[PDB]
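Notes follow once the structure below has been shown.
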Amino acid sequence: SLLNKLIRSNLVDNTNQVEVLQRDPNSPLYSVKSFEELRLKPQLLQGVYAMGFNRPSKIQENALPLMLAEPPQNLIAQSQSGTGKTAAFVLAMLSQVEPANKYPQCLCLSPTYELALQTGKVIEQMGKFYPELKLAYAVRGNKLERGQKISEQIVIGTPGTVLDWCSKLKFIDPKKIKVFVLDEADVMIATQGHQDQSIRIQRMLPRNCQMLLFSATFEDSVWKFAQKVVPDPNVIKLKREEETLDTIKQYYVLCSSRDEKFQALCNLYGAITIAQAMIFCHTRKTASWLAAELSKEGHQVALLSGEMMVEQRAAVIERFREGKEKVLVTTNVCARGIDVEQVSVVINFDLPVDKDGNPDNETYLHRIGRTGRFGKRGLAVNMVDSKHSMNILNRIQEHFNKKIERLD
RNA sequence: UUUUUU
Ligand SMILES: Nc1ncnc2c1ncn2[C@@H]1O[C@H](COP(=O)(O)OP(=O)(O)NP(=O)(O)O)[C@@H](O)[C@H]1O
Ligand SMILES: [Mg+2]
């Protein structure tokens, strides 16, 4: 019985909430034209409606004409958290595949295991009205009898495994790729992200390959780099005022230590478990420590980090997906792209700093973006442990120019 | 520091 128990206020939100948003010009879900006015193929329109999609979001309306335009043109595009970019590029991929040809024509790169899995599902479900459309997972969990070529028309994978499939394993002839999609593009091409493997895969593609880059964020230099690595691109860039959702409200709690952050969250756990929530940490060790501390305080809790094996990672993410786990202590491995409808609270138990210790503005926006997705109303609570930490948050605040409330 | 290949 407290203010943050007003998660329950969002537990059962309004009758035509999303529809009203898709009629507001100031909404990034805004729709001035129907799906049939985008002139998608019939099987791809059936796939769309089959998912319960009613109206295209801003990014979908604007990107698909640019991506389906003939002859093909590359695209570097930005749209906010939970605005439907996956459906945007999946429709792009499916729209250029010729199912008769039993080899990889369309390749998609995600930064992490779980995002590949998640996106793979959307691809299968979106193209389901092509009986012969098949999807191959170039992900860590997977191993095929060596010496073969995969006969699936669409590959989704993570940078390393795809690189091996396209090189020493010879599973995919990369020269036959028509559409190349980099999801969460900005981290896929940034030096501290997957630049090396990403570019080394790109180099293996044919000259006539359409290239599509999507993300909610494009750091200043990354935007300039993407322009030089992607030939002749159409560009969708946001103004920075547009980058934060009105639908995700941002808080912070002031503390003096890690023990004090543990106690706060302890007191708030009853509220967090009403629906579902995510807690981010700066490192794997703190993730694991937090998990053991919550668990020893008697709270059921889920852990997910990169040191876990894929079997365990796949296990947890599915359990969380089904609401069998209600809280997931995690690292930046889940900062991006993950889409779980019920996650109504995101907690930065550690504030997102970069390698050097600088405020990670991009990661912050992706992290808080795991709540309040496609029109749902969400909540992001920041745990501040020091004065230095308070500064990090204040610099983020005026990066985005979006003030963050204090919580008692 | 977080990810990312057999
Ligand atoms: N036109 C639509 N109508 C209703 N729901 C949609 C529509 N388009 C997409 N969605 C759903 O809303 C969610 C959109 O998030 P998704 O597209 O997965 O991530 P994203 O928009 O790329 N943002 P990010 O968090 O930066 O990856 C998904 O669960 C989609 O199934
Ligand atoms: Mg996405």
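Just so it is clear, chain A uses Swiss-Prot numbers, and the residues here are 60-467, in order.
This entry, so its header tells us, was determined using X-ray crystallography, 2.7 Å.
Even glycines carry a Cβ here, placed using N, Cα and C.
In sequence order, A:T178, A:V181, A:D242, A:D398 are the residues of the chain that are 6 or more apart from A:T145 (ATP binding site) and have a CB within less than 8 Å of its CB. For A:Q119, A:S138, A:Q139, A:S140, A:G141, A:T142, A:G143, A:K144, A:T145, A:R429, A:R432, the entry in Swiss-Prot reads ATP binding site.
Taken from Swiss-Prot, the feature domain 'Helicase ATP-binding' covers A:125-295, and the record attributes it to sequence analysis.
A:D223 (mutagenesis position) falls within a helix when secondary structure is assigned with DSSP. Mutagenesis annotation in Swiss-Prot: A:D223 to R, described as Impairs interaction with NUP214 and RNA; the structure shown retains the original residue.
A:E243 to Q appears in Swiss-Prot as a mutagenesis experiment; the accompanying note says: Loss of activity. Neighbours of A:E243 (mutagenesis position), defined as other CB atoms within 10 A of its CB across all chains, total 25. A:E243 (mutagenesis position) carries neither a helix nor a strand DSSP state and counts as coil.
Under 8 Å, Cβ to Cβ, and six or more positions away along its own chain, A:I258 (mutagenesis position) finds A:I248, A:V288. The secondary structure of A:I258 (mutagenesis position), as reduced to three states from DSSP, is helical. Mutagenesis annotation in Swiss-Prot: A:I258 to A, described as Impairs interaction with NUP214; the structure shown retains the original residue.
Other Cβ atoms within 10 Å of the Cβ of A:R259 (mutagenesis position) number 14 in total over all chains. What Swiss-Prot says about the mutagenesis result for A:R259 to D is this: Impairs interaction with NUP214.
Of all Cβ atoms in the protein chains displayed, 8 besides its own lie within 10 Å of the Cβ of A:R262 (mutagenesis position). Annotation of the published mutagenesis A:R262 to A in Swiss-Prot: Impairs interaction with NUP214; the original residue is retained in the structure shown.
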List the Cα distance (Å, whole number) between A:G141 (ATP binding site) and A:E243 (mutagenesis position). 13
May I ask which of the recorded positions A:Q139, A:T145, A:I258 have a CB within less than 6 Å of any atom of ligand 2, listed in sequence order? A:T145
Taking Cα atoms as reference points, which of the mutagenesis positions A:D223, A:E243, A:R259, A:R262 is nearest to A:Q139 (ATP binding site)? A:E243
Chain-internal residues near A:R432 (ATP binding site), provided their CB is under 8 angstroms and they sit 6+ positions away: A:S140, A:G141, A:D398, A:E400, A:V402
Same chain only, sequence gap of 6 or more: which residues have a CB within under 8 Å of the CB of A:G143 (ATP binding site)? A:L88, A:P115, A:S116, A:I118, A:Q119, A:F433
Would you kindly give the Cα-Cα distance separating A:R259 (mutagenesis position) and A:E243 (mutagenesis position), rounded to the nearest Å? 17
